[PDB]
2 protein chains.
Amino acid sequence: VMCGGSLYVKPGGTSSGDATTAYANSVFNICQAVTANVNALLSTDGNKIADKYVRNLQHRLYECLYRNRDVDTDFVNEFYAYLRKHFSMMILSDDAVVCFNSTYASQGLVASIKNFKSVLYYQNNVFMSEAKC
Amino acid sequence: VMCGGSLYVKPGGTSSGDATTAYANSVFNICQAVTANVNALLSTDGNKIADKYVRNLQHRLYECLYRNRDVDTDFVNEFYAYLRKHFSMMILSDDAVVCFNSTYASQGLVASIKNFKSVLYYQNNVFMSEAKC
């Protein structure tokens, strides 16, 4: 990087002015959202779940995450459909709006703010203060 | 009581030879069964209940037991119907057989053996050993 009049070494992170900033930011945003939903669903107690289909989902999700080794298209499909029904999203580059079920969220079947805070902490190295959400 | 050749004083309990033994025993049996069901339903945590109608039942049961003061025919009716659907009984004098839901029992919405043991302990002054149930 030619800051000032000398060359330094950029450690990491994006350089906002390249050929594809807004789109890669959108991709990264969706990634964090999905990661938070996954952590939310996996970090909840199973016995407290009422619906049989939802346990089935959580059980087989743990399967497809750690036990399995390669892709399983049908699981991905039905989970993506589940997310599209309980967590609709609107994404412009790093700027999101979420319309989500409220009782599911209360029970812990989708992600609320706290999950985003935890995810950002251990995967982004920042602390998202709750005065901005 | 003219045992031996002298008169003593009977402290309590039935004299199994009067004019109406088997029927009064049947009544007392049904009483203990209903008491056990009531203790079972009231001694269970509310938040763990899944169905809304059942939390309504438990809530209003506590109402009609302690908060209220006189009878409420509709509550009695619908609770009696509830029992007739998830507890079905066959009573000869002090000798019963029960055909009951199993998953409700597991969750704690009807009475299992343990509730009978507790009820007999504090309301009959005996310890019902589980080798006879």
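To match Swiss-Prot, the residue numbers of chain A are left as they are there, and the shown ones run 5059-5191.
Cβ coordinates are placed from backbone N, Cα and C, and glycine is handled just like the others.
The Cβ of A:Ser5151 (active site) lies under 8 Å from the Cβ of A:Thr5079, A:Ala5080, A:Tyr5081, A:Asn5083, A:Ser5084, A:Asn5087, each of which sits 6+ residues away along the same chain. Per Swiss-Prot, the feature active site maps to A:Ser5151 (among others).
In this structure, A:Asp5152 (active site) belongs to neither helix nor strand by DSSP; it is coil. Sequence-distant neighbours of A:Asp5152 (active site) (same chain, 6+ residues apart, CB-CB distance under 8 A): A:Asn5083, A:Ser5084, A:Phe5086, A:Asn5087. Annotation source Swiss-Prot lists active site at A:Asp5152 (among others), citing sequence analysis.
Taken from Swiss-Prot, the feature active site covers A:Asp5153 (among others). Taking a C-beta cut-off of under 8 Å and a sequence gap of six or more, A:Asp5153 (active site) has these contacts in its own chain: A:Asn5087.
Non-local contacts of A:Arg5125 (mutagenesis position) by the CB criterion (under 8 A, 6+ apart in sequence, same chain) are absent. Here the residue is the original one, but Swiss-Prot notes a mutagenesis experiment at this spot, A:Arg5125 to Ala: Complete loss of RNA guanylyltransferase activity.
Quoted from Swiss-Prot for the published natural variant A:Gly5063 to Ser: In strain: Delta/B.1.617.2, Omicron/BA.2.75, Omicron/BQ.1.1, Omicron/XBB.1.5, Omicron/EG.5.1. Sequence-distant neighbours of A:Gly5063 (variant position) (same chain, six or more apart, CB under 8 Å from its CB) are absent.
A:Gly5063 (variant position) falls within neither a helix nor a strand when secondary structure is assigned with DSSP, and so counts as coil. Following the DSSP three-state reduction, the secondary structure of A:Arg5125 (mutagenesis position) is helix.
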